[PDB]
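Asks: Structure incoming, see below.
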Amino acid sequence: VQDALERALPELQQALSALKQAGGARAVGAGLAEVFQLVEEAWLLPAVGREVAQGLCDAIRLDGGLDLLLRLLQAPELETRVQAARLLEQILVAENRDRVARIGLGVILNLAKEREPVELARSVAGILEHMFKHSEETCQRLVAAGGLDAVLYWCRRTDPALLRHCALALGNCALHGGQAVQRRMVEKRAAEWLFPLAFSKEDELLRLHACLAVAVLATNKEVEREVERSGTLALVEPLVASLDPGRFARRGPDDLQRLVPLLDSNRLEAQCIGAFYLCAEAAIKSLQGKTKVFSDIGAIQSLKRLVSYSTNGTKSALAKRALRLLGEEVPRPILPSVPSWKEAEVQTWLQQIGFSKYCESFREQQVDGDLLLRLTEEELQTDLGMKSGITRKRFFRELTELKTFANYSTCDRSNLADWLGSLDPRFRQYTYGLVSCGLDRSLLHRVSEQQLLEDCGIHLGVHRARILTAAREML
Amino acid sequence: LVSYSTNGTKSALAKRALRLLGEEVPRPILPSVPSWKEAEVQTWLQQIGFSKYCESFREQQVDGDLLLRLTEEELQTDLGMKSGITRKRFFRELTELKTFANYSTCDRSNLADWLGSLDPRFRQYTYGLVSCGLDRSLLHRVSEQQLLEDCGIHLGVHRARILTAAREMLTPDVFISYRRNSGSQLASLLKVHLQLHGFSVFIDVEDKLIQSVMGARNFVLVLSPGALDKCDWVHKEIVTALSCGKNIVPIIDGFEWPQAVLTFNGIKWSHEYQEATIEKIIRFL
C-alpha cells in the first residue's frame, strides 16, 4: 500500500549509481555510500520495510548492480571494497543467492584471503554466512575451497558482529551440509573452535549460536565422540538453564524442519537446544498471528514425548512452556515402575501416545502393566482389534520405548538390565522377558538359542546371537 | 532429475523445460529420509506418480521409519496395492530413494560407504543392516539366515557377496586462573590453543578445583587489566600452586605489576601475532 511510493523508485537508484561512469576512486566510494544508507532507511521502517526490502533487492538484480558489484570487488587501487561487500550484505536474499552462487564463488573466495582489515572481514564473514544457507553443492564448494577455513580463522577475533557472523555461518553450514560436510567440519576441529564463542561473557546471542552449532554437530552419531572430546557440549545445559525464551525470542517452515530432528534425538544438549529454540519460535509465531505449521511439522508429538519420558527439569520446563504457548494439553510424566502399573496407568499411557482409539478395548480386556509388557502380535491382532499390519509396528515401537525407559526394580534381582545395557543400550527392552522366565546373571551361561526365542521372546536373530556369545563369556 | 538433483545446472535446465512445457515443478526432497514425517511422505508419493495410494498412506500414518521398512505383505494387505507389478514399480521407486537417502542420524560406523564400495546398488541395505544393530565391527559374525530374515536382503547373490566381503575384514597438564568478564576471552583462546597443540587442560567451566590444581602438572595465570586490584579464588589457587612451586607462568596483557608472588617473569600477549606467543609458551612449559 504505502510502500508503492518507494516501489515507483523515486531515486532511480540515484541515476543507476551515477550512470556507472564514475571513473574515480572517490567517486565510486561516495556513490556506494548513499545507495547503502538508502537501503537501510528502506529496511528499518515499521511493518512494510521488510516487504519493500525485497523490492529493492529485485530492482538491483534486474538493473545488474549485482554483477556491477562483483566486478567492483577486484579494483586494487580501490582499497575500499568494504562498502562494496557491506552493500552486498543487505541485498543478499535467496533470489540474489542463486545468481551469486552461479558465478561469484571465485571472487568471493579469493577475497576470503583478505583477513587483515576487520572492517572488511565483518562483511565477508556475513557473505559466507548467507552463502552457506544455500544448497549442499554450494556448501561443498565453499568447504573445499576455503570458506570454512576463513570462518575458522576468525574465531580469534574480537569484533562482536564478526564473531556473530562466524558462529551463525558455522551453524548454517552444519545445518545445510551433508555427511561429508559435517565430517570435514569436525576434521578441521571446529568443535574445539566453538569454545571461545560459546564461552563468552559480553553477549548471549553468540553463546546461543555456538551452542546450536555444536548441538547440530552432536546429532551425527559418527562424530559424537569427536565432538564430546572438545568439551564444548558441557556449556549447553548451564546456558539453557540460565537464559529465558519468553523475551529473548526477539524462521520458516523449512527452517523448523531442521529443528525437529534436534528434538527427536537421544542427546540431552541437542534436545534442550531444540526445545529452547522451538519455544522461542512458538512465542513469536503465536504473537504474530496464528499458524498451525507445528502440527504438520510434527513438533507437537515430539514435545509430548520429551515431557512424558522427560528426566531433566530444564528440558521439561522448556517443553511444558512451549506446549502451553501453543495451547495444548501438557501430558504428565509417567511413572517409571511399569510392572507395577494398573489399568488407569495403562489408559493414560495409551492416551499420551496417540492410540486413544484402542483404549476401550484395552479397558475391556483389563490390561495392566504385567500384561502390557508381555503382549504378542497375535493377541494384538485378534483380541484388541489392531488389524492393520503397520499400526502394530507403531504400537511395538512405542512399547519398545516404554520398555527401554521402564524401571525393573521389583522384578530384576541380579540387575540383568544393566548387563543388557552394557552390551547395547537397545538391549534393555528384553529385561522383563528374561526375568519373567526365571533367568539371572548366574543362569545365562546355560541358556540356548531356542529358549531365547520361544520363552524370552527375542525375535531378531542378531540380538539372540549377540546375547548368547556374550553370555558364554561369563563362565 | 529435478527431485533427486544435486547440480544446479541440471536442476535449472530441468526446471526451465518443465515450465516451458507448462507443468508444475516438483520441489527437491530432503535427503534425511529416516527423519521424515507424514507430510514429507505424502509429497514424495505425489512426486513419483503414486497419488492414488495417498489416502491409504495418510490413514495408516506412514513416516520415514515405516517407509524404509515396508514389506510385500504390508503393501498387499494394509495399503491396498493388489496388483503384482504395481508393487514392483513401488519397490523400484523405494530402491531409488534408499540409494539417494542420507543415513547419518542412525548410521554410526559409516556402513553405507562400505556397502557402496562393494557395489553402488548395495547402498539400499544400510537401514536394514543398522536397524538390526550391526556395524563394521560386527559384520564378520553375521550369518546367511540373518541377512535374509532380519536385514531383509532378498537376492541370494547380494547376500553371498556381502558375506564373502565381510569375512575378509579380519590427567590435566595445565590449569588456568582468570577473573570473570575480564580475561575470559584470553582464557578461552589459550585453552583452545593448548588443546590443539596436544596439551591436556582443565578450565573452570563456570575445593575440588584445588584438587585439580594439585593434579595439574603446570599452572597458567593470566594478567588481565585490573585483575589483581580486587584482591579470593585467584588468591587461593595461586597460593595453592605456590605451595608446590610448579612452573608458574603469568601472561602479561596490560599489567604494570602494582606475598612474594610478583617475583616471576612472563610473556606479553600479542592479539594479532598469534602462534608465536603460543610457540614460546610451549617451550616455556
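So for chain A, numbering is Swiss-Prot's, and the shown residues are 61-310, 322-546, in order.
Yeah, the Cβs are placed from backbone N, Cα and C, and that goes for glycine too.
Pulled the feature table from Swiss-Prot, pasting it below:
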| type | residues | note |
| --- | --- | --- |
| MUTAGEN | A:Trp103 to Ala | In WQH to A mutant: Increased NAD(+)-binding to ARM repeats, leading to decreased NAD(+) hydrolase activity; when associated with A-150 and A-190 |
| BINDING | A:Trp103, A:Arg110, A:149-157, A:190-193 | NAD(+) 1 binding site |
| MUTAGEN | A:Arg110 to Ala | In RRK to A mutant: Slightly reduced NAD(+)-binding to ARM repeats; when associated with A-157 and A-193 |
| MUTAGEN | A:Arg110 to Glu | In RRK to E mutant: Strongly reduced NAD(+)-binding to ARM repeats, leading to enhanced NAD(+) hydrolase activity and constitutive axonal degeneration in absence of injury; when associated with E-157 and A-193 |
| MUTAGEN | A:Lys193 to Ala | In RRK to A mutant: Slightly reduced NAD(+)-binding to ARM repeats; when associated with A-110 and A-157 |
| MUTAGEN | A:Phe259 to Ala | No effect on octamer formation. Shows increased NAD(+) hydrolase activity and ability to trigger axonal degeneration |
| MUTAGEN | A:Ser408 to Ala | Does not affect phosphorylation level |
| DOMAIN | A:412-476 | domain 'SAM 1' |
| MUTAGEN | A:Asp454 to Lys | Reduced ability to form an octameric ring and promote axonal degeneration following injury |
| MUTAGEN | A:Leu531 to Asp | Slightly reduced ability to form an octameric ring and promote axonal degeneration following injury |
| MUTAGEN | A:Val533 to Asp | Slightly reduced ability to form an octameric ring and promote axonal degeneration following injury |
Asks: Taking CB atoms only, which of the recorded positions A:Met191, A:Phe259, A:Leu531, A:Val533 fall under 8 A from chain B?
Replies: A:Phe259, A:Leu531, A:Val533
Asks: For the recorded positions listed here (A:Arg110, A:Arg157, A:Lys193), which one has the lowest count of neighbouring CB atoms within 10 Å of its own CB?
Replies: A:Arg110
Asks: Please state whether DSSP places A:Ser408 (mutagenesis position) in a helix, a strand or coil.
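Replies: DSSP assigns A:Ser408 (mutagenesis position) to coil.
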Asks: So of A:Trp103, A:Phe259, which of the mutagenesis positions has the fewest other Cβ atoms within 10 Å around its own Cβ?
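Replies: Ranked by other Cβ atoms within 10 Å, the mutagenesis positions A:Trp103, A:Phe259 bottom out at A:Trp103.
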Asks: Filter the mutagenesis positions A:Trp103, A:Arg110, A:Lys193, A:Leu531, A:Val533 down to the ones within 10 angstroms of A:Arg157 (NAD(+) 1 binding site), Cα to Cα, kept in sequence order.
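Replies: Of A:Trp103, A:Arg110, A:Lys193, A:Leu531, A:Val533, within range: A:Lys193.
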Asks: Report, in whole Å, the straight Cα-to-Cα distance of A:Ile151 (NAD(+) 1 binding site) from A:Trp103 (mutagenesis position).
Replies: 10
Asks: In sequence order, which residues at least six apart in the same chain have a CB under 8 Å from the CB of A:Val153 (NAD(+) 1 binding site)?
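Replies: Set apart from A:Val153 (NAD(+) 1 binding site) by at least 6 residues yet with Cβ under 8 Å, we have A:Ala113, A:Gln114, A:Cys117.
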Asks: Could you round the CA separation between A:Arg110 (mutagenesis position) and A:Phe259 (mutagenesis position) to a whole angstrom and send it over?
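Replies: With distance taken Cα to Cα, A:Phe259 (mutagenesis position) is 33 Å from A:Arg110 (mutagenesis position).
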Asks: List every residue in the same chain as A:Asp454 (mutagenesis position), at least 6 positions away in sequence, whose Cβ is under 8 Å from its Cβ.
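Replies: A:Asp454 (mutagenesis position) has long-range Cβ partners A:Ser432, A:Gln436.
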Asks: List the Cα distance (Å, whole number) between A:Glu149 (NAD(+) 1 binding site) and A:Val533 (mutagenesis position).
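Replies: Rounded to a whole number, the Cα-Cα distance is 55 Å.
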Asks: Could you state the whole-number distance in Å separating the C-alpha atoms of A:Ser408 (mutagenesis position) and A:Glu155 (NAD(+) 1 binding site)?
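Replies: The Cα atom of A:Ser408 (mutagenesis position) is 55 Å away from the Cα atom of A:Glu155 (NAD(+) 1 binding site).
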Asks: Look at each of the binding-site residues, A:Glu149, A:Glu155, and point out the one with the fewest other Cβ atoms around it within 10 Å.
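Replies: Checked A:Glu149, A:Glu155; of these binding-site residues, fewest Cβ neighbours within 10 Å: A:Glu155.
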